[PDB]
Amino acid sequence: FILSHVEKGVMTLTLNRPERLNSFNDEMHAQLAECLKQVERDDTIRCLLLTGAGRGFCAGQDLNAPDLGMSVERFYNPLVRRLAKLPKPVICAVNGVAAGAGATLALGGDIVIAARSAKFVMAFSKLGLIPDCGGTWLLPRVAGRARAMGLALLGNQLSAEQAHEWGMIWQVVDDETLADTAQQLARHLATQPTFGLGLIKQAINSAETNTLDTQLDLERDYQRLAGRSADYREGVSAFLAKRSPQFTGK
Amino acid sequence: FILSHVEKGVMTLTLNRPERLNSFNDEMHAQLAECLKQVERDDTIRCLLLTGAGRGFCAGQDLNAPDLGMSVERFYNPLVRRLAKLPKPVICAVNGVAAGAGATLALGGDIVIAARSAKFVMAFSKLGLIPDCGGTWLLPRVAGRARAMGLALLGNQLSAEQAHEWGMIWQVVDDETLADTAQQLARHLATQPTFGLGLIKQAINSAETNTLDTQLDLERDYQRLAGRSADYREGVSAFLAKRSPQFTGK
Amino acid sequence: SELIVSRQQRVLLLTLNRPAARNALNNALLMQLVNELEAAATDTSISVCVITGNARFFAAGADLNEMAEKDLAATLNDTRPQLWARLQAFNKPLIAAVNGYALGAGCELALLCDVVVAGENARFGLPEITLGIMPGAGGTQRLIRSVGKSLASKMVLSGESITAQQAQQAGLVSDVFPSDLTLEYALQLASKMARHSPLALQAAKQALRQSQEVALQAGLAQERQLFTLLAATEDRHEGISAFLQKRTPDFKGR
Amino acid sequence: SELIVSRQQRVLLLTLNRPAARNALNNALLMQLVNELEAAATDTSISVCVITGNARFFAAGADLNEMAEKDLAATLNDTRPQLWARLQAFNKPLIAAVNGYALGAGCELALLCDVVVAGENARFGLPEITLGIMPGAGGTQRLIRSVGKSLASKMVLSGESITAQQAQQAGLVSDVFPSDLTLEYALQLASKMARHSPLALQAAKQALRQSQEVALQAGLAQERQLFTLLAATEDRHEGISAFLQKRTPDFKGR
Amino acid sequence: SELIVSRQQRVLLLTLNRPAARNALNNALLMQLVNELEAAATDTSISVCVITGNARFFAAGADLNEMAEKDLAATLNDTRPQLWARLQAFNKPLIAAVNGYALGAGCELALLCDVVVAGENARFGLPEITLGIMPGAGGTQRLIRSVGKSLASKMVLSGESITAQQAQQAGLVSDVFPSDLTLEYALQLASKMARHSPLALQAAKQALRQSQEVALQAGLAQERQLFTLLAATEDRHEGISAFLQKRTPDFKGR
Amino acid sequence: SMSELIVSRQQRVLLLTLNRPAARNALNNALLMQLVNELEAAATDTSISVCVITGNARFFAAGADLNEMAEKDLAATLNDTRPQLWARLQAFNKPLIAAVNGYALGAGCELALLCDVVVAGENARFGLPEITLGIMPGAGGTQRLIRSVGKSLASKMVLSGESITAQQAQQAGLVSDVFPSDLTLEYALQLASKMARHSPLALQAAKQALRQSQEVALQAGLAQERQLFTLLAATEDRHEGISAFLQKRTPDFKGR
């Protein structure tokens, strides 16, 4: 199912159907939704971290009326929306093969750190299907247009390193250090001005469809808000005092 | 003019004014429009392939009232729109120099494979002009913003390899294998779930101006449709049966 | 032939079916549309109607010949205007599911409807003006009320079309779906409505019609009296009971 | 409790305050809203009012019990409709600052206002139809006037909500701000208005009300006579003097 | 000086020309606009008019002095209101080609027109309220009819401007072109209209005017009678003949 | 085709006589529907120019069938057919004269109000006693009466239910002619014959202008009158009408 562990500001979720390569069934989507509810509502959890159990990250949807709209509409869409909605930094530690919904889900994390031997398999087209879970939204922005089209149309593997070189993910590390480095970053982010970070993430999300003019109003808006937070005050005094800042995330 | 050949699901069009470097005249635009009509309406043609005769791909518009709007409005705009509209994979095999309208046309293919010695010359600015044929739409998405601006403002050559490194095209091959590899891919795509591929292309096109929220509704929509195609059913049974799938493109 | 009639629960589907004529609104077609709606008005097993054409055409105007052989004298005594008045008089939720072209009469027929769901390739237009005529079925009244003077005037005075996307941003349409889904999504819209109390639908729709007929103050009073009407119905009880004790309501139409 | 009243210069703030009931419009709440506005109408120290709820709810309808224990006879003689008429009669700029849900009565209360500023997560809706009722406070008249027939009909006949973004594109709202700024930005809007001549505001607003009450020609004449009224005021002099000699005007309300 | 008059086939161009005064609507200017339109109304060689300003200003209000030296008594007997009524009475397609600022009277003059094409840098606004006045030339009636209550009220009560892009999304304008093309594109729009039957244009436009004057049902009947009028014209024959046998129609204006 | 409604003809004037003596000419559903079919059929018969509607000397129409409006409940009343028959009556596009003798009560008064012109018998009565039954006027009684006799008289009759004589009704402007009972119908027919002598289209045009006066404010009414007027300017009969008048003869109209 889904293993979850909270420690030191960091909520770490583990996709846990190891033999199936943590492919999703209906029961797994429900447990994930439940865990996310906690991340959203509990404000001591100031970083989420997704990762897979066993050797794979997520092979996506377990493929065993033909209305694929409903699956999208019930499971992946609210999951994707709320993750995008979450005013908290989300890290995807891709520890192995990420296929179908698993790849597009992984690629949609704010910061993605992939093991060296991990590969992203978006073979939707081979099944006469389309990349879901924001697939067709993400690829053009994460890889640029010519490559998103190439990846989605021909539909074949992308290694961690290729993805990296291509700008699609943030970092690639030796398999055996992945769990460590990801958890390193999450612990770090979980002590950073979470509110500020949440506005940054929202602003950047929003800028994809805003003009510069609209976006300058939104930045003024977010700065105005950020500069009233406790963490702004803390951050300008810690710096002035050459001491290390203690953020609460408000 | 324009040579055309249909074989094995693949319609291959050859820009054919070799000495002029397949630059366009009014008569050439008409023949191209006619050939495209066939691609759109004939649904056994499940891949289009553009390429040039002689040593060049396309030097663009042959420059021999000064109302440049009309040329754009008559020739290039409907050509660009309908290509974007085409729910079929289009491959541009750039076999030599691609200049002006020729470069921006080439760059607008879903999958672009360029010969090693090919160069993309967008020198519009040198003539006090702007990049047309979707030039100013494409460059920021295919190369990202700082590079689109740099390319369009200074207006000088871009080699196949540079373009590649930059993410603007899909592949670069030795000149003498170009015709072969392109035609290899087109034959391949012409046996793939064309309907699925057409939705993928549309989704990715649309995502450029959609929010994530809008785009998730459109993906649900396209999945719902894709999952009713013959090719979906065929693809999940071929895979389950460890046999090679026979797509019809519906 | 001409108009196909089909059914999905308390939803009635009306398909304009004249392919070779681009679904042009025949006198015969118009009359068949009128007969079907007037029959559904009193069929208590129906709650909502959907009107559609095909993928390429909703309706591409009206028969141009039937309109020519009418002279000053023949135009004064024409039957058609009352047909349109009877279509408008239909008392149940009327959804237009538009794919492809809705021009002239076709467009005026979509404006007649309560709600328009369009396909991504829909086009709306009033090209009457190019023929030396003008809209004679509500084009010059209904458009301007939902999109405002500048756009409606441009459309009516120049006769240029607009896309489904311009249409939604302007208020002429309230949905835009991929062409292959418009009809199916239109029907789902209809089935959601048809799940509500029939009398409520009728009183709500009457409230809505009357807003175009009166000043705001009178509109409010009239809404109050259609409101109060429902207070007196059995289904009002059922509707909120089924809602408070969390089930699906079964309405008697009383 | 129930309604908090607060003040910022000639701006009056009215906060619906029934959290546990999703700010549902109580009979008591409605009456308190009426008493406050009628008091502000004649307070010459007030120029503008802002109405808001909380982040999660503006107002999520009205008390469902208070509406059930009303039968045909009890619905005819209900007090509430006149309350709404008195709210509408408020003669000063009325801005609704909407966060979260504005549904049923809540939504009808935002439509009542002159200007709506919404938050990025606002939702507008009329779910009356799902309960076997319909809008009884202007929903069926005011919505359709600002967003047009297709959308208002869909909303009224199906009862599905729309987002703050759909709302602005449709004309139901004229601003969309981040949730944490809506109220603050609404108040700034109000303070800009409240900086203008009070009588001008009142005559301008009356001009605006009357546009919904009459045909255009009569609207123009009526605007002329409210115009001419101002010509006769002292502040007209002050307003343009302070403008021509570049200062901030001090209006006497005469 | 003051107003330049120019011609392109059956299209008449009227250029507000008071640069140093930001094209402010002079009493003299207004009267010249009235004289020109009333002359074109009866010139059978004209089908459409376009009004424009310059790149920086369409019209930045009206002369502020001419309005001050009017007191209660002088405001009652002012000549200007009838001038505006005569401008509105112009019976042919009237397109406003707006670049730069259209404020106060300038904006009210664009709202008067049937169709507005704006430039990318156009601004629309009613700052009357900041001067201790309000709109006295249709501002409080025409705006709210095309953009709805919230936006029109904000604009009228606060006096803040909007961009050409906000304007189009709101329905105040139906086109937005690069500044250097607005006028040229406006004229092409005009030439498309002017290619249609003149009487059809006039009857279609009258249909449109009347929609703002009556309830829908009466609007429909009135449209029917203007329709039937055209049925009786010679150009109706020409318009559809030229269309069916695929040529460009030559209309006699009968 | 209905024993209860005698259809008769005089030139271009059609006569419809309510004929349910036993039932005081009460408006049946069937009678109402018959009446609608007659006038609709007449609407398109180009040999007809005017209609006259009458009862007998004792009754024009004394209300409606009381049973038919009782067996209708809140639900049955919402979906009733009758209201659309009333709107179809009013949509009759040709001049319609009510010749009223004796009682025109309830639906009977409403019927007469529905007509363009009322000529009455000396002994005719007009009233809306719906309020006495615990209902109200259901076919225009509350709308058409006040428009022609003012708020005081209209509210009185509607709220109290009392009758008014033919003479009171002429003074109040509900009726525009009062004759001896034995002459009412005859004189009403002479009035239609005089109307029927004019251009069919002009009659239709002028009537339409009159109907719209009750539907739009004054300015819009004038604008509307002008487009109708202009309409006639395009007709052949307009030439015949003034030609036969200027050269002093009886005009022969072709309906165009």
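Heads up, chain C uses Swiss-Prot numbers, so what you see runs 2-255.
Technique stated in the header: X-ray crystallography, 2.5 Å.
A Cβ is built for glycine as well, from the same backbone N, Cα and C atoms used for every other residue.
Swiss-Prot gives this note for the natural variant C:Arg11 to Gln: In strain: W. Here the residue is the original one, but Swiss-Prot notes a natural variant at this spot, C:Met32 to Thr: In strain: W. Swiss-Prot gives this note for the natural variant C:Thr45 to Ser: In strain: W.
Overlay of Swiss-Prot feature records on the structure.
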residue	record	Cβ contacts under 8 Å, 6 or more apart
C:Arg11	variant position	C:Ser46, C:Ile47, C:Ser48, C:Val49, C:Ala195, C:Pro199
C:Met32	variant position	C:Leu84
C:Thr45	variant position	C:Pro199, C:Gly254
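C:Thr45 (variant position) falls within neither a helix nor a strand when secondary structure is assigned with DSSP, and so counts as coil. Mapped onto three states, the DSSP output places C:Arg11 (variant position) in coil.
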